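Asker: Have a look at this one.
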Amino acid sequence: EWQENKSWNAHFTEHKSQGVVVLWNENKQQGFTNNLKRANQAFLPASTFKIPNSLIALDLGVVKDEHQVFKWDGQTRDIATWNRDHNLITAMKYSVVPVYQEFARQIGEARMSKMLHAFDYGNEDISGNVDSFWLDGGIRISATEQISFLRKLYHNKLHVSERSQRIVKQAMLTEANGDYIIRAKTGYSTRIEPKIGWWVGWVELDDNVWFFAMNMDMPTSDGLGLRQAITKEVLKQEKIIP
């Protein structure tokens, strides 16, 4: 069911990095990773939590639809793209933490906790502050657990409405061309060691879907582009994308 391919480690070491890529072939129900241990080690989800958070906010009516405007609160932050109005699409594109913090406050502890249990999401533990637990609280998720969750979302099998799942998958749209579609979400965890970057999502082909989840050590922000670059080098090696 699971195959370890350490030849992918070259893609990390050539960039003076360490990490894990996990791939799942939906047609064949077979998984592949360079590091079975790290594939099952649990990390803070950081901004990858914007996927479940969006689903919960939509299903409870905290977010009406993907056009609703969340007005900038007028507090200047160090990420320029955060100092503006956003909707669900742009808030996910730019990983706009303060918008999702407000979602979490309106969701509340009780409903957030139950919904994460219904999703079987990671360790399902929201210990910490309700507006930051995915950044510095007790919640943890592994790369293999990200894949399990994403497969449910792809098949509209999560315990929220079909509409909520369709909207979040629209908001995850990252890249599309004549060869593939990528729906994904980046993450960057810095408040708790080890600092890591995430990229989780899937690649849609004409006749198959390949789910992926990667994380990697991220001692400085200088290496953030490697999250997508390393993943795509693996995808290219496996002839999933040209």
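Residue numbering for chain A follows Swiss-Prot; the residues present correspond to positions 24-265, in that order.
We read in the header that X-ray crystallography, 1.7 Å was used to get this structure.
Including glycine, each Cβ sits where the backbone N, Cα and C put it.
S70 to A appears in Swiss-Prot as a published mutagenesis result, with the remark: Does not alter thermal stability. One entry in Swiss-Prot concerns the mutagenesis experiment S70 to G. Its note says: Increases thermal stability. Abolishes hydrolysis of cephalothin and decreases catalytic efficiency about 60-fold with respect to ampicillin. Taken from Swiss-Prot, the feature active site, acyl-ester intermediate covers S70. The beta-lactam binding site annotation in Swiss-Prot covers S70, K73, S118, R250 and rests on similarity to another entry. One entry in Swiss-Prot concerns the mutagenesis experiment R189 to A. Its note says: No significant effect on catalytic efficiency with respect to ampicillin. Very little reduction in dimerization at neutral pH. Predominantly monomer at neutral pH; when associated with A-206. Slightly decreases thermal stability. Significantly decreases thermal stability; when associated with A-206.
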Asker: Should any of the recorded positions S118, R189, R250 have a Cα within 10 Å of the Cα of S70 (mutagenesis position), which are they?
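Answerer: Those close enough are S118.
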Asker: Going by C-alpha positions, which of the binding-site residues (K73, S118, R250) is nearest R189 (mutagenesis position)?
Answerer: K73
Asker: Give me the long-range Cβ neighbours of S118 (beta-lactam binding site): same chain, 6+ apart, Cβ under 8 Å, in sequence order.
Answerer: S70, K73, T209, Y211
Asker: What are the other residues, in sequence order, whose C-beta lies within 8 angstroms of the center of the C-beta atoms of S70, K73, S118, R250 at the beta-lactam site?
Answerer: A69, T71, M115, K208, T209, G210, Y211, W221
Asker: Which number gives the other C-beta atoms within 10 angstroms of the C-beta of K73 (beta-lactam binding site), all protein chains shown included?
Answerer: 27
Asker: Compile a sequence-ordered list of residues in the same chain as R250 (beta-lactam binding site), six or more apart from it, whose Cβ lies below 8 A from its Cβ; state 'none' when nothing qualifies.
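Answerer: Correct list: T209, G220, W221, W222, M237, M239.
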